[PDB]
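Take a look at the following structure, please.
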Amino acid sequence: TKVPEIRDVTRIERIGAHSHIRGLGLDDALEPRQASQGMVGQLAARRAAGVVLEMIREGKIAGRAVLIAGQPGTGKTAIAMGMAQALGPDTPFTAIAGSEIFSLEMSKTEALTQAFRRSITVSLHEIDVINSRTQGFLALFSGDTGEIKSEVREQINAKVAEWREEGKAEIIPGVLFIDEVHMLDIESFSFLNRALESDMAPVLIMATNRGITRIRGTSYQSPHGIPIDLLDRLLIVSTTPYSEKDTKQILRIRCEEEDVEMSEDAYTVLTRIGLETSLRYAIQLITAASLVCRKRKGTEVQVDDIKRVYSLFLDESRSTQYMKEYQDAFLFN
Amino acid sequence: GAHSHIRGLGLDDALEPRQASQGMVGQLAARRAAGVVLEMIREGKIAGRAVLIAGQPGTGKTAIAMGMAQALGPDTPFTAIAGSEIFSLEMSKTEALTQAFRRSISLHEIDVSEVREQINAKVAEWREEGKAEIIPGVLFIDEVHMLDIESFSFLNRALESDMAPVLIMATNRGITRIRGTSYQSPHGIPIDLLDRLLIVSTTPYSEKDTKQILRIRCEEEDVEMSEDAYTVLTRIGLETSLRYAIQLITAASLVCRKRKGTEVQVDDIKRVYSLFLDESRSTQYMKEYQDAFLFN
Amino acid sequence: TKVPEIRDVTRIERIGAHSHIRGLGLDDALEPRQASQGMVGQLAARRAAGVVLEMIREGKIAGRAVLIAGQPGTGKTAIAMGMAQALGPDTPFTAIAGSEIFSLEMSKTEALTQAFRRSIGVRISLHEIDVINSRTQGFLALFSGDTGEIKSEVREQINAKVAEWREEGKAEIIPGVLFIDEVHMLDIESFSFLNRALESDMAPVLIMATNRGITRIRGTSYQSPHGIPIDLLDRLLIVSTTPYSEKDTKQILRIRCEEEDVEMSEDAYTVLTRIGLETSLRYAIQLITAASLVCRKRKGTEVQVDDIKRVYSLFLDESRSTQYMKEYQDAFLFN
Amino acid sequence: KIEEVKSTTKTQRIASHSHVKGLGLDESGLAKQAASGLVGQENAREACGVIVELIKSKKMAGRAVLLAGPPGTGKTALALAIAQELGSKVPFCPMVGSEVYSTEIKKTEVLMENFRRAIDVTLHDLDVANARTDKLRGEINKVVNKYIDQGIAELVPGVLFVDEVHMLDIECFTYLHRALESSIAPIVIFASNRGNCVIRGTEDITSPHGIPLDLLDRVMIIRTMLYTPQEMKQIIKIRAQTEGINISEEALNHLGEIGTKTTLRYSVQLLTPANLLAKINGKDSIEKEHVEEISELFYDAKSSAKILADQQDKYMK
Amino acid sequence: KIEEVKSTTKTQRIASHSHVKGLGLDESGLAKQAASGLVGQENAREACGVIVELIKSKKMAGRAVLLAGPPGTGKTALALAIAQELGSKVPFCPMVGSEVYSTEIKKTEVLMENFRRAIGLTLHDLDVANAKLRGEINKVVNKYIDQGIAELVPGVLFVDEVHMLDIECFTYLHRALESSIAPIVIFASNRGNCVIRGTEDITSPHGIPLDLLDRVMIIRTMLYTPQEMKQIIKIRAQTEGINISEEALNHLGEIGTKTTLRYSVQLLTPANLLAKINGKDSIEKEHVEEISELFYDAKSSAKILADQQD
Amino acid sequence: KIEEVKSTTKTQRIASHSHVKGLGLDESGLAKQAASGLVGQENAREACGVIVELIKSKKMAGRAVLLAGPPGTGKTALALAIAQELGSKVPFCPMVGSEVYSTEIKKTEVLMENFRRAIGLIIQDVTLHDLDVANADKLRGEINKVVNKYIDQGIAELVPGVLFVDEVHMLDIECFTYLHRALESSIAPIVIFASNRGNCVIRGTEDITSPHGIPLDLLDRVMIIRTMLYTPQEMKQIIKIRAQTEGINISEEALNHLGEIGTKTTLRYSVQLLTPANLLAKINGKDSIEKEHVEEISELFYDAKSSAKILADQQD
Ligand SMILES: Nc1ncnc2c1ncn2[C@@H]1O[C@H](COP(=O)(O)OP(=O)(O)O)[C@@H](O)[C@H]1O
Ligand SMILES: Nc1ncnc2c1ncn2[C@@H]1O[C@H](COP(=O)(O)OP(=O)(O)O)[C@@H](O)[C@H]1O
Ligand SMILES: Nc1ncnc2c1ncn2[C@@H]1O[C@H](COP(=O)(O)OP(=O)(O)O)[C@@H](O)[C@H]1O
Ligand SMILES: Nc1ncnc2c1ncn2[C@@H]1O[C@H](COP(=O)(O)OP(=O)(O)O)[C@@H](O)[C@H]1O
Ligand SMILES: Nc1ncnc2c1ncn2[C@@H]1O[C@H](COP(=O)(O)OP(=O)(O)O)[C@@H](O)[C@H]1O
């Protein structure tokens, strides 16, 4: 009866690397200016997110959704995160994965309705941590799990039904981000079709990095692991992989958000690993490279403190290339 | 349905078919071999055995067992259920096949879970009275190669009863994988049941035999057809099927009626042939299309 | 409250063949002498069990187990039977195979707890106390055709009963010996139960036997040695048994004749040994009872080579028989 | 007791077929080139002119229609125009084949609430007022049977469209086939774009169109052909003037050559985000500079996997 | 309380063996050529004589018989001759291995009522006269044996098609076999190496696991010669009132060698009724040339269906 | 209401790691050759010196540590060495990934009882699973009402331990979701994985191959350290230390033969042949072990790699 004061359950650490994304950064005639609200590069895909931002406002997106298909490490989230900011200064944005719906504490219905209510002030699911059951104690009650009954879900759905015309309660459809869309089977793909028939459902952005793959759940192959009844209602934005000039600019914003002054010699060697191995690994080194400079007391990361942490921590490309060699010598007689 | 003109197998007392009798036209061997079983039912020796009618679909496989009920006593039940008819959602495989044996005895009209246990207790001593007697059924099963061995072991159970009807099965497949196990067996039947049943084989129709059936079914749906229309309709009866050549009867009785001719000419049969396809051309067309799309 | 007098309910038909072995056949300095206490051969695998017998005595087998890797027919059960006799005058023994846990009357945790309950010996085994207080059974073919239920609360009643009898000095507990035959039939929902049962102090010593090489682990899709998970193979002691020679095969068959009180001619021993090198040792033992019955039919009780060349053609072995259906079905694959 | 439950219809399903008025036929039984919304497809439009005769003259007892053709050749429009030939708002409930794989509700209720959505008031329209379920339909069927035996409310058969039919399993084909042998059942028009497929649930039986042979011989098959590049523009021209989107002639022919490489449902989908991009530049219609700009921002599904697969080999060595 | 429950037996499985009355052996233990119904099978009928003496001497403690041979070569007629020789009115119940897969009876119950069809006093007919209930009959059968008014006799259990039993039923066949009361379990197989049902990665001989194969004695049955198949059908014509001619058996043995023996015995009763329609008495050579064309078997029908369809 | 339930933490896993005292690092962060029991493996020991600094500086919010390397190299000895550098007996709970497949126990009640072993508390150190055995979701909920009241008064203190999870390719995809959810909540312990494979199928999907059998949404929060194989000049030093902890004298020629076994097989197989090579040495009346004893036990007992060859070669 009295829950507006407990509206604070927001993911800060997972989406905390996208702290320098304050919007798409577009002009009044849809043209990116190569540096705007922290976003750097990606000229082709950022313009296509502006056209989607139009069709949400006039109301042409009803019965449609967006799909972002590109290589991993090419800003598939930072485009979908800035669209939460450019659509409004306070929009909900939940970025659950595809494999995070196959759990054992709930079904695939209680784990996908929990995403469709976390993206509709406060979110609508945020009412269901206080108006459903009393929790919020120490660590093992995060390990333990209670359920939110459907009869609780029709108490809140009938509460705000008369507050809509009251004026003080306003609804804001946010943006749900289902990463790794091919992991979902069609026992849940027929639940996205049920919820997008509503009058308050958010815009549904998905992402994948797979070509013609198999639909999980059946024995047929479709593009991107999405059924063909739902592929014929999608807008597909594609991303282009970064270059040797865009990657130098990305890490310069991230060192600013983590107060480490690196030399210009160290910046051209950190994009050298970024061009070769990965982009989510090059920003991972920055914390563990500064901590070695602090123990030798310089407060300025040189090129030797990069090639030390490059030899200590591996990456995903080398950690399986070396175990391939050992399982080859183990196979040999 | 489309078996409404058969009133028996069309046999004399010496068991030789006269090739045109009681609606049955053609099927020289299998109508004679179903006269032996008609003597083996009357002599009370079919117990422990059943009939299987192998052959292509479109080949009298329903009307032979349909005629085997009216060539018996004058009012005898007949249940013709398919193979995959038992795979429902309202009932499991022990509910559907229980209502098949309760129908061809009808007892199922007296039934309509323990209601099956009270009527058998009711008719236990009502049968010894003699006011209304009991009769056996001619229970049919079409396309038995879609059943599984959780239902095949029920057929061995239900045939033990003294009030059981004569089972008549049917298939059109060769050495298949058994549904439920991992072995190959003939006709999709486990080998405990293949070694105890009579197998009848039907041969497909000729040019002359198909035309006599199309002449009969036109007189049952009272359409006046031309003579040149018949010799082009049976030509569809030999290349495609018989259930599709019987399907252009009604659908070309409207094209002639729309242009006010009251006689189905050769042009109308060569018009509805180009509108309503069949499974031999439609499956060919998308296979011919999806291969061309696969190339570039 | 009153069950020491209903002592023994045992299977006499499983362990009825290997009763001609009383001990292991070792000296005081752990070297075999090739003929002692029933044993006939395998001097390397019979003194490696002498090291295992020390670690159970000193108290260092807690955490490990024994694996016996060898062929079928070269005496894997008779080696583990020697550890039961040499660890005391009465230590329990249970020969349960791998494929007897897959029962439709009890789950795979009620069929492995009873194998760990039969091999805990208390002196005035622990499973025999439980089978009597539950219900009244042990009757003719109706109670063998039927079954009963075992309440789970009775097990902690008696496990807490002996927890008050042991420290008094009246009752003494002894860890037994458990044998798991054909370990390549156990799955990973049972291999993770043996790891959760060796953690105790009153647990028995596990002895496993297998005749498989690199076998797929049952329950998953990875291939390992012996069909055993990797968390268990790095705790095992593996002994290797070799096939028998011709001098050892006649010596075993010489011992098994006095147990079934048959007198065999000196010519028939040479042809019974040649079958023991052609099919198996277990098959040549099986012909002995069925050869003397033909001889008592013909009045004179002494089996020559005539009888051994008669029942060899009546009763086939399990290797020569499977060819005759394959050679028949090869003519059936052709039209 | 309540008979004003006016509208409870999935409008977003049939929003793309707002211009389909009728079949566009002559009184003799021939098809015109462009009439009542439809354009071209003279063979399948005459074949649906026979189905609307056998429905009205009580000759469709037990039969059904399978519209078999490539995707994007208007199988939904010829099955929607077949509902306006029956006359005066005969209902229409389209559904995909993969709709019945819902976890929260059983498969026998999804296909049942679609049958009671096709049978003015629909039968599922009365089943949402009386909720504020199998036990409720015993008395709701009773009162509509009470009304017709009184002689007030007339019962009409609808059209029930099942698209993507190869994903229906064998346990749901039998539930349909038990309902086709009723007296008040609607026409159960299917749709498939495939050849020989495996029936879902048997794993060894290859069948035509993913359909069992029990139902297949109660089925009339109609073939829809592909579209010419001349008749492709006349489809986009009707959809541009029904939505209020002016379009230049030189830009319409470029949008009609995109639909000769992809499906037609990709070209009609580009009408809205090209028009809203032409409102940024301050124009009323769309030109060739706009349609060429959308075709480099948005991709079709088949040419988006070709981008990722041709980089999949070069990313993994 | 009731002890006249005289007959409840599935008498269709043993209706085609109404001529077997024993193994037909002499005093010294050899086999005659044609005695007591059995014809041929010399090295298999003497093998079943040693099984009979191994039971009465109580030396079959935990063993079973496996009859491995091609179908049509007497695997059931030998298993009925054991139940006939080993005492009079000893129960016999031939089951098929595909009978434990029902949809209303658990495999615990459908295997338990098959053991108690074999143990006579049968244990199954006591459990049908008053119809757990079975435990009440235990005290009833307790008082009969110890008072001496009734004896306890075990029978013969015949498991045809053992390659279709799964791994859960084999353990129930292994536990209940090892009593001092359990009847002898006779197997029957016509396959070589197969996959154990329930493991699907492990191959074993005859579809039988190694727990129940190294305690089982194998007896092989050979095929039939065309001068022996003219003797089997001569008995079935005599034990049914069906007169026949010499030139009929000359053709009925040729159809025997082609398909099997069990199909030739099926073609007697329809061939007799074809000879009663025309008003004859004996099956001449026209009828056997006719019934072999009107009817078929499981091989020539499946081969003519694969070719005509394709 | 009890806080003296002293006996917990089963010691059969960590019985072979009594010589591990810590990482043994200098004041500058460079590795020593042999310090605090650990010998060799210098590159993977300096990397754990970086990780153990990140736990104290609280920058390990929602991360984990992989340890990829061949078996017999000490990825369990390293993970124990950083559960003692945190300070004053912080807990440690090792496991095997195929232990979540118990019969009667639910799949989450092996992981929930494993997380409560690695969270530690006149003050002595007890765990959250230490209190569960004393009083016995309702029995697990009233224990949490005791401990949260204690930190509000100022007596108790919660510390995170180390949850070593070995054989990570056996955890199915319904368990990694739990390991992604209860890793970053507030005070969850450091989760350390281990694997010795390459591209393995994620168990429960049968189509999606992945590096080390780990979902890709979890692998991008993981720092991978590589452990290398040993050389025989320091592999002798590993077996020299294990002999002095158990009190077993040994000769020079014995270790040079036992070091050759540790290169043909794992290192753990050469630690297996220390107690049954000493029990046979006391029978022959020799306190110290000569070369003929460890030659004798290496001929009696076999490893799992060599014993699988014997049964396969003699079968065909
Ligand atoms: N065009 C861009 N503008 C700003 N930041 C970017 C851009 N592309 C990538 N990034 C940064 O790179 C990181 C990649 O994040 P994410 O998009 O989740 O990876 P992926 O591309 O694999 O989905 C983010 O922290 C993001 O800030
Ligand atoms: N020998 C026959 N004589 C007369 N009509 C026949 C004959 N065989 C088939 N028909 C007709 O052909 C149609 C096919 O029916 P059915 O027996 O179900 O086909 P199938 O041969 O595929 O089983 C029926 O309408 C039946 O009347
Ligand atoms: N060294 C031995 N001493 C005595 N008997 C032996 C020896 N080796 C084999 N046997 C005999 O071989 C038979 C095999 O028994 P068992 O070990 O159960 O089978 P397997 O050898 O197939 O595992 C036993 O009857 C046993 O008497
Ligand atoms: N003959 C036609 N007349 C009018 N519009 C058509 C015609 N054919 C196709 N369309 C348009 O093309 C689209 C086809 O829809 P649909 O039937 O789902 O495609 P497909 O034929 O691939 O299934 C519809 O939006 C419809 O407006
Ligand atoms: N640096 C080291 N110092 C001392 N002992 C070590 C060292 N590394 C490994 N060991 C010993 O070697 C054994 C191997 O352990 P580990 O690497 O965990 O093997 P695995 O991962 O195959 O179980 C351990 O018992 C440990 O005692």
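Note that chain A carries Swiss-Prot numbering, so the residues on display, from first to last, are 8-127, 241-453.
Recorded method for this deposit: electron microscopy, 3.8 Å.
Every residue, even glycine, has its Cβ placed from backbone N, Cα and C.
Annotations per Swiss-Prot:
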BINDING   A:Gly77, A:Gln78, A:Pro79, A:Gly80, A:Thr81, A:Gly82, A:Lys83, A:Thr84  ATP binding site
MUTAGEN   A:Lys83 to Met  No effect on interaction with NOPCHAP1
MUTAGEN   A:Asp299 to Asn  Abolishes ATPase activity
MUTAGEN   A:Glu300 to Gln  Reduces ATPase activity. Decreases interaction with NOPCHAP1. No effect on formation of RUVBL1-RUVBL2 heteromeric complex
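Just tell me what is around each of these and how deep it sits.
All protein chains shown were included, and the count of other CB atoms within 10 Å of the CB of A:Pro79 (ATP binding site) stands at 15. In the three-state DSSP scheme, A:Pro79 (ATP binding site) falls into the coil class.
With a 10 A radius on its CB, A:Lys83 (mutagenesis position) counts 23 other CB atoms from all the protein chains.
Around A:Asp299 (mutagenesis position), the same-chain residues six or more apart in sequence whose CB sits under 8 Å from its CB are A:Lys83, A:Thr84, A:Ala102, A:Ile103, A:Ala104, A:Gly105, A:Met326, A:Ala327, listed in sequence order.
According to DSSP, A:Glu300 (mutagenesis position) sits in a coil region rather than a helix or strand.
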At the unmodelled stretch of 113 residues, I want the CA-CA distance from A:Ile127 to A:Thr241, to the nearest Å.
10
Would you mind ranking the binding-site residues A:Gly77, A:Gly80, A:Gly82 by how many other Cβ atoms sit within 10 Å of each Cβ and giving me the lowest?
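Each of the binding-site residues A:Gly77, A:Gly80, A:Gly82 was scored; lowest Cβ tally within 10 Å is A:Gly80.
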With the ATP site defined by A:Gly77, A:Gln78, A:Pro79, A:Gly80, A:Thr81, A:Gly82, A:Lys83, A:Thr84, which remaining residues of that chain have Cβ atoms positioned within 8 Å of the Cβ centroid?
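Apart from A:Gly77, A:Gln78, A:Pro79, A:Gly80, A:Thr81, A:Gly82, A:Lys83, A:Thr84, the close residues are A:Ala327, A:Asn329, A:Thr359, A:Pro361.
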How many other Cβ atoms are found within 10 Å of the Cβ atom of A:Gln78 (ATP binding site), counting all protein chains shown?
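Step by step: centre on the Cβ of A:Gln78 (ATP binding site), count other Cβ atoms within 10 Å, giving 19.
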Express the distance between the Cα positions of A:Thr81 (ATP binding site) and A:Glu300 (mutagenesis position) as a whole number of Å.
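Rounded to the nearest whole number, the Cα-Cα distance is 14 Å.
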Given recorded positions A:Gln78, A:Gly80, A:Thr81, A:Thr84, A:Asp299, which are under 8 Å from chain D when comparing Cβ atoms?
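Only A:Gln78 pass the 8 Å Cβ test.
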Using a Cβ cut-off of under 8 Å to chain F, which of the binding-site residues A:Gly77, A:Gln78, A:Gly80, A:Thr81 qualify?
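The answer is none, since no candidate qualifies.
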Using C-alpha atoms only, work out the spacing between A:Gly77 (ATP binding site) and A:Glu300 (mutagenesis position) and round it to an integer in Å.
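With the alpha carbons as reference points, the distance is 11 Å.
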Relative to ligand 1, which of the recorded positions A:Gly77, A:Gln78, A:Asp299, A:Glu300 have a Cβ found under 6 Å from one of its atoms?
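Near ligand 1: none of them.
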So, three-state DSSP: helix, strand or coil for A:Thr84 (ATP binding site)?
helix
Counting every protein chain present, what is the number of Cβ atoms, excluding its own, within 10 Å of the Cβ of A:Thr84 (ATP binding site)?
18
Count the other Cβ atoms sitting within 10 Å of the Cβ of A:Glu300 (mutagenesis position), across every protein chain shown.
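Taking all protein chains shown, A:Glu300 (mutagenesis position) has 21 Cβ neighbours within 10 Å.
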Could you round the CA separation between A:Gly80 (ATP binding site) and A:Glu300 (mutagenesis position) to a whole angstrom and send it over?
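Computed Cα spacing between A:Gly80 (ATP binding site) and A:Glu300 (mutagenesis position) is 13 Å.
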